[PDB]
Amino acid sequence: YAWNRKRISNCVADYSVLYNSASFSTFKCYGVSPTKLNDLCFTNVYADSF
Amino acid sequence: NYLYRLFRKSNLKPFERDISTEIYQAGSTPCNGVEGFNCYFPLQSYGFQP
């Protein structure tokens, strides 16, 4: 209910960084295949971690 | 009964039919044709309903 929407930026994105330190349960990104999310150049992703 | 492929590795040449369909692998977590993670099947059905 109080999930934070935070802007993180001024750095370089990544996608394979989630395959080493996070033991997965689900990994889904809809609207774009997760594969390119390393090269994708986001504009101030409104990070929602909860 | 009417189906349509939903997954493939490479695109098609114009007027190309390919039938060989094992359990597609959506990147890492190797599918080994054993339906692991990121394993969706290219075979997809429609919603042909009155």
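Numbering, chain A: per Swiss-Prot, residues 351-400 in sequence.
Looking at the header, which is where the method is noted, we find electron microscopy, 3.7 Å.
Cβ atoms are placed via backbone N, Cα and C, with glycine included.
Here Swiss-Prot describes A:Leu368 to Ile as a natural variant; the accompanying note says: In strain: Omicron/XBB.1.5, Omicron/EG.5.1. Long-range Cβ neighbours of A:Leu368 (variant position) (same chain, at least 6 residues apart, Cβ-Cβ under 8 Å): A:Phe374, A:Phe377.
A C-beta separation below 8 Å, combined with a sequence spacing of at least six in one chain, links A:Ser371 (variant position) to none of the other residues. Swiss-Prot gives this note for the natural variant A:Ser371 to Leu: In strain: Omicron/BA.1.
Secondary structure from DSSP puts A:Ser371 (variant position) in coil. For the natural variant A:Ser371 to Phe, Swiss-Prot gives this note: In strain: Omicron/BA.2, Omicron/BA.2.12.1, Omicron/BA.2.75, Omicron/BA.4, Omicron/BA.5, Omicron/BQ.1.1, Omicron/XBB.1.5, Omicron/EG.5.1. The structure shown keeps the original residue.
Long-range Cβ neighbours of A:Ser373 (variant position) (same chain, at least 6 residues apart, Cβ-Cβ under 8 Å): none. According to Swiss-Prot, the natural variant A:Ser373 to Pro carries the following note: In strain: Omicron/BA.1, Omicron/BA.2, Omicron/BA.2.12.1, Omicron/BA.2.75, Omicron/BA.4, Omicron/BA.5, Omicron/BQ.1.1, Omicron/XBB.1.5, Omicron/EG.5.1.
Among the sequence features in Swiss-Prot, the natural variant A:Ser375 to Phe is noted as follows: In strain: Omicron/BA.1, Omicron/BA.2, Omicron/BA.2.12.1, Omicron/BA.2.75, Omicron/BA.4, Omicron/BA.5, Omicron/BQ.1.1, Omicron/XBB.1.5, Omicron/EG.5.1. Sequence-distant neighbours of A:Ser375 (variant position) (same chain, six or more apart, CB under 8 Å from its CB) are absent.
Here Swiss-Prot describes A:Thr376 to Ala as a natural variant; the accompanying note says: In strain: Omicron/BA.2, Omicron/BA.2.12.1, Omicron/BA.4, Omicron/BA.5, Omicron/BQ.1.1, Omicron/XBB.1.5, Omicron/EG.5.1. Under the three-state DSSP scheme, A:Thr376 (variant position) falls in the coil class.
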